[PDB]
Amino acid sequence: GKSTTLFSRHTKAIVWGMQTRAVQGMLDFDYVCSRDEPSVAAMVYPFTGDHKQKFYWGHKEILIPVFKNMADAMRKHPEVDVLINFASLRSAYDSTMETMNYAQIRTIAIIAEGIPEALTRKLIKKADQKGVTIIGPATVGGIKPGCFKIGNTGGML
Amino acid sequence: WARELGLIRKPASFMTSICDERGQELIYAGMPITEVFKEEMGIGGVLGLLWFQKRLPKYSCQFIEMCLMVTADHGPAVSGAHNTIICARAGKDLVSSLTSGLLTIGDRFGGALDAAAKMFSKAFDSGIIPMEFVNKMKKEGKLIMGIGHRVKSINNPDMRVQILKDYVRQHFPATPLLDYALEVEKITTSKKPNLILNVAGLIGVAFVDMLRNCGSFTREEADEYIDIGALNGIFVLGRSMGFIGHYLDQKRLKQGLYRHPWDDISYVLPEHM
Amino acid sequence: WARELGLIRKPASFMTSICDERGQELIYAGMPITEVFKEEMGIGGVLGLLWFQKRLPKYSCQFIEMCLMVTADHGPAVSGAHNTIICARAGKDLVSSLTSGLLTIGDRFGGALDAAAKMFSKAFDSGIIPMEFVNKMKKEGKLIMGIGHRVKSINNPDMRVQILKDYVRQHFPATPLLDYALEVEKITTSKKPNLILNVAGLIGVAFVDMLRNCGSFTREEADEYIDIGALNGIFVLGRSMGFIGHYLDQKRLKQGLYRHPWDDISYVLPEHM
Amino acid sequence: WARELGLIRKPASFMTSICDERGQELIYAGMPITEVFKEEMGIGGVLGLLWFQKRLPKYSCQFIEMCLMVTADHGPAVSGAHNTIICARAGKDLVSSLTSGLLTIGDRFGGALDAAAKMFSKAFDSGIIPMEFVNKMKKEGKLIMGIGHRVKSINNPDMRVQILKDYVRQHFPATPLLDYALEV
Ligand SMILES: CC(C)(COP(=O)(O)OP(=O)(O)OC[C@H]1O[C@@H](n2cnc3c(N)ncnc32)[C@H](O)[C@@H]1OP(=O)(O)O)[C@@H](O)C(=O)NCCC(=O)NCCS
Ligand SMILES: CC(C)(COP(=O)(O)OP(=O)(O)OC[C@H]1O[C@@H](n2cnc3c(N)ncnc32)[C@H](O)[C@@H]1OP(=O)(O)O)[C@@H](O)C(=O)NCCC(=O)NCCS
Ligand SMILES: CC(C)(COP(=O)(O)OP(=O)(O)OC[C@H]1O[C@@H](n2cnc3c(N)ncnc32)[C@H](O)[C@@H]1OP(=O)(O)O)[C@@H](O)C(=O)NCCC(=O)NCCS
């Protein structure tokens, strides 16, 4: 039971992995699109503890939290329905399945190129029986102008 | 010029939260210096502003000042005062001597405050009763930090502990961890007279109580201030006074360069390696 | 055994005069700790005992506390706070970070209190009038230490300076050196509006006045205490509060390792050598 | 005077093992300074004597000197060099500036050598193969200390690493942990 709308003017996203340029481009796009609040709520990076990272909302500075575990970000950001997974081909499967363990996420974008087809099949099966749409692996993502932008879609400003 | 015109954004590499000097007036954690002085905040209030960014109540500030007073100095025999005196007698300046003395402050010298606070907080947060806590410490062969002194014991108490304990009794609103430490002290003293609560253990438990019950901190804020080493800072700031006093004393006494006597050193060297 | 029986005499390698921990009670330069606390001698009184072996009057103790409060911190841009922040962001402990910040305290940073006191005392001890002192400093190519502010010029004075000046006026019995420094300040403000008495110069001259007029020190005792670096100790102890606050703040903000940008460094290396 | 007559016993409060200077000749851990110099030891040999009290072979001393050479400096941007420069520009003397720089050496800055050695030794001492070591470190969310470079990926190797590795190949008798780290 997928949804007919998946990017919105008030959508929020969790970025998996340490991709500062991608999320900064996301925030630049959000600011130019006259969004009330940034589209990236938090970031998940297993190799550094929970902290906050500086980013530019237009000309001012904001702090976006970074979490070791997807669980904490999932708990304290219940408004997030999109996850952009920058995990490599080796950890994209586990990260995607762990994200699908959470019902609030309706859209998962997978950027990694080179995921084995059987693991991708299992991802499709889990998403289909969980009602979660998947911007398929080996992609740049997608862009809804005025509402949301996935990763490095459409280049920089 | 570009920043003034707003044409350029460059990320700031530093964050600060304790003091702002850019404006007309100096500001201590969102509070102007004249406002600090006009309402009779002391060293304790300024310390609270600079270290916790909080407006501590008057009794908390007075207790912080008392903690700085009791740990000011404990003679020249301790490692830090020894090092400060050696460096002062070597012709070095105040900063170098005080620094050489301070660098010995760590696990063995001066770290009983933070270790005592951590252990008593861990024991109290878990449901173990004082007797169970003492038995569990005995099982692991780990000494209870903040318990036991050599010269002083029961019937000849440590008077610094008595002063601080009296202040906490008649001023603090609630001291759960202090009562827990007092029960542990009763158990250990019934075991053995010299195992009394130290100034280190008393300061640690009363500092945790002050953080948790002054009303200016949430549980996790007090926990993180304890964890990051606020009590290390308390001891270091207190003992810097005594170390500077020792440096000034050695400079005033015109003591010469120090060399350890050879008869006090046991030389044990390889045969020809 | 030989020492107990008195057969052997052995010179003591250390002399101390500030604290005695051997006895039943801790003693701060002849005053027991219970007497220290009963007499309501705050941090200023304990500092006086440990640094000068004198029981200073209450106004002197409060003035010392105020001097410690005004110099507690001055933002993170100064050299010492910068070094402390760098060391804290490198994951070091409190003692290492505070020490790394303190090691920058010297002639260019933090020595303005002692230098201003020495300069004004040297001028005042000789008979030269304030105008002769200003002209002599100008002729020697030396700026007057303790004179000059970046923004505070006239009708917007340095508020810390004003607070300390008010306390010194309404509490000190006699401040000849402060009056001399204020005449010098009048001359230099006639030259240029922002050449006012710093907090450094005010603290130096008021500390010399306190030493020379509190009634506890002879002239040579006060001169010796100024010479050996008592004001350096005052600044170091005061600024240690702000440095520990900066360390705790960087720890709480969970800041990461700092690396200075390559664009801010001018690499000028030999071509072949 | 009673000590010159053998009438008093006092316990020694300190123990030392690296250097004896009471006698006529300076001794570095059981070896006179003339003996140190006549057999063409260098910084590495004296370092071995003073730190380990051992007679390291010449290749070990040369390797220690090479390690001191490659870690001598890495520019002014690092935390320690930054602190040293800040303290030097503040007018402090050599000891204070070098001290302020050194005090930043710890976990985040300068501790990668000890951490890398510790974790590689802990892995190698256990029976886990390099692949299992990589997976184990990945599972715990912990990067491998000693792995990673901003540049110098492939066919443009880091050159200090190349020099040290070549020396260790051509002089060391056996390098088990080096081979383990190279498989990693
Ligand atoms: C202060 C201290 C160093 C003095 O220890 P001490 O002089 O060796 O005390 P003792 O002569 O009783 O010898 C140790 C014995 O008492 C017990 N003991 C000593 N300190 C203890 C403590 N803090 N907790 C529990 N048991 C302790 C030991 O189990 C040992 O028992 P045993 O004789 O049956 O083996 C020691 O109590 C200690 O390490 N305390 C913890 C650290 C601390 O508080 N620092 C000092 C703050 S100023
Ligand atoms: C170099 C100089 C100090 C010579 O020293 P000295 O005063 O003759 O003797 P020392 O300072 O070595 O020590 C005095 C004695 O105590 C002994 N002693 C030294 N250190 C000792 C220690 N830690 N424990 C016990 N005994 C010690 C020495 O064996 C020496 O023996 P002596 O009785 O035969 O003289 C003196 O000539 C001088 O000041 N010259 C100026 C040049 C200079 O400063 N050089 C720097 C030296 S590296
Ligand atoms: C080693 C390790 C930090 C690799 O770092 P990295 O993220 O690949 O690269 P850096 O952290 O050096 O910095 C990345 C960029 O900052 C730049 N940079 C580094 N120092 C700089 C400075 N002072 N000013 C400006 N830019 C700088 C680099 O040139 C690099 O440029 P790029 O973005 O064009 O590639 C990482 O793999 C790691 O932590 N490994 C653990 C093992 C370890 O710690 N090794 C010991 C270190 S010697």
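The residue numbers of chain A are those assigned by Swiss-Prot, with the residues present covering 487-643 sequentially.
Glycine residues also receive a Cβ, built from the backbone N, Cα and C atoms like all the rest.
What Swiss-Prot notes for the published mutagenesis of A:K540 to R or Q is this: Decreased acetylation and increased de novo lipid synthesis; when associated with R,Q-546 and R,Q-554. Abolished ubiquitination by the BCR(KLHL25)complex; when associated with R-546 and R-554. Among the mutagenesis experiments that Swiss-Prot reports, A:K546 to R or Q is described with the note: Decreased acetylation and increased de novo lipid synthesis; when associated with R,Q-540 and R,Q-554. Abolished ubiquitination by the BCR(KLHL25) complex; when associated with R-540 and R-554. A:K554 to R or Q appears in Swiss-Prot as a mutagenesis experiment; the accompanying note says: Decreased acetylation and increased de novo lipid synthesis; when associated with R,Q-540 and R,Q-546. Abolished ubiquitination by the BCR(KLHL25) complex; when associated with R-540 and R-546.
The C-beta environment of A:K554 (mutagenesis position), restricted to residues of the same chain at least 6 apart in sequence and closer than 8 Å, consists of A:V530, A:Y531, A:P532, A:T534, A:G535, A:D536.
For A:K540 (mutagenesis position), the Cβ neighbour count at a 10 Å cut-off comes to 14, with all displayed protein chains included.
In this structure the C-alpha atoms belonging to A:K540 (mutagenesis position) and A:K546 (mutagenesis position) are separated by 10 Å. Mapped onto three states, the DSSP output places A:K554 (mutagenesis position) in coil. Chain B comes within the C-beta cut-off of under 8 angstroms for the following of the mutagenesis positions A:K540, A:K546, A:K554: A:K540.
Contact annotation for chain D: of the listed mutagenesis positions (A:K540, A:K546, A:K554), A:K554 place their CB atoms under 8 A from a CB atom of that chain. Around A:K546 (mutagenesis position), a 10 Å sphere centred on its CB holds 9 further CB atoms from the protein chains shown.
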